[PDB]
Amino acid sequence: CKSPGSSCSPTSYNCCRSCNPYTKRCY
């Protein structure tokens, strides 16, 4: 999975925590 700051999709299902809809970085 990814770290915060990694770039995500609202639900990439690739962030170890979630995404940040206002950066599009993992939360």
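Quick note: numbers on chain A are straight from Swiss-Prot, i.e. 46-72, in order.
The deposited model was determined using solution NMR.
Just so it is clear, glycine is given a Cβ too, placed from its N, Cα and C backbone atoms.
The mutagenesis experiment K47 to A is recorded by Swiss-Prot, whose note states: Strong decrease in activity. In this structure, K47 (mutagenesis position) is part of a beta strand by DSSP.
For the mutagenesis result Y58 to F, the note given in Swiss-Prot is Decrease in affinity. Annotation note: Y58 (mutagenesis position) sits in a coil segment as assigned by DSSP. The Cβ neighbour count for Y58 (mutagenesis position), using a 10 Å radius over every protein chain in view, is 9.
Quoted from Swiss-Prot, the note on mutagenesis experiment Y58 to A is: Strong decrease in activity.
According to Swiss-Prot, the experimentally introduced change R62 to A is described as follows: Decrease in potency, but not in affinity. Residue density at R62 (mutagenesis position): 12 other Cβ atoms are found within 10 A of its Cβ, drawing on all protein chains shown.
Among the mutagenesis entries in Swiss-Prot is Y67 to A, noted as: Decrease in potency, but not in affinity. Same-chain residues at least 6 positions away in sequence with a Cβ under 8 Å from that of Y67 (mutagenesis position) are not found in this chain.
What Swiss-Prot notes for the published mutagenesis of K69 to A is this: Decrease in potency, but not in affinity. Under DSSP, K69 (mutagenesis position) is assigned to coil, being neither helix nor strand in the three-state scheme. Counting every protein chain shown, the number of other Cβ atoms lying within 10 Å of the Cβ of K69 (mutagenesis position) is 13.
The Cβ of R70 (mutagenesis position) has 16 neighbouring Cβ atoms from other residues within 10 Å, across all protein chains displayed. One entry in Swiss-Prot concerns the mutagenesis experiment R70 to A. Its note says: No change in activity.
Using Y58 (mutagenesis position) as the reference Cα, a 10 A cut-off selects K47 from the mutagenesis positions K47, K69, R70. Here the Cα atom of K47 (mutagenesis position) is found 9 Å from that of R70 (mutagenesis position). Each residue contributes its Cα atom, and for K69 (mutagenesis position) and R62 (mutagenesis position) these two points are 13 Å apart. Between the alpha carbons (Cα) of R70 (mutagenesis position) and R62 (mutagenesis position) lies a span of roughly 11 Å.
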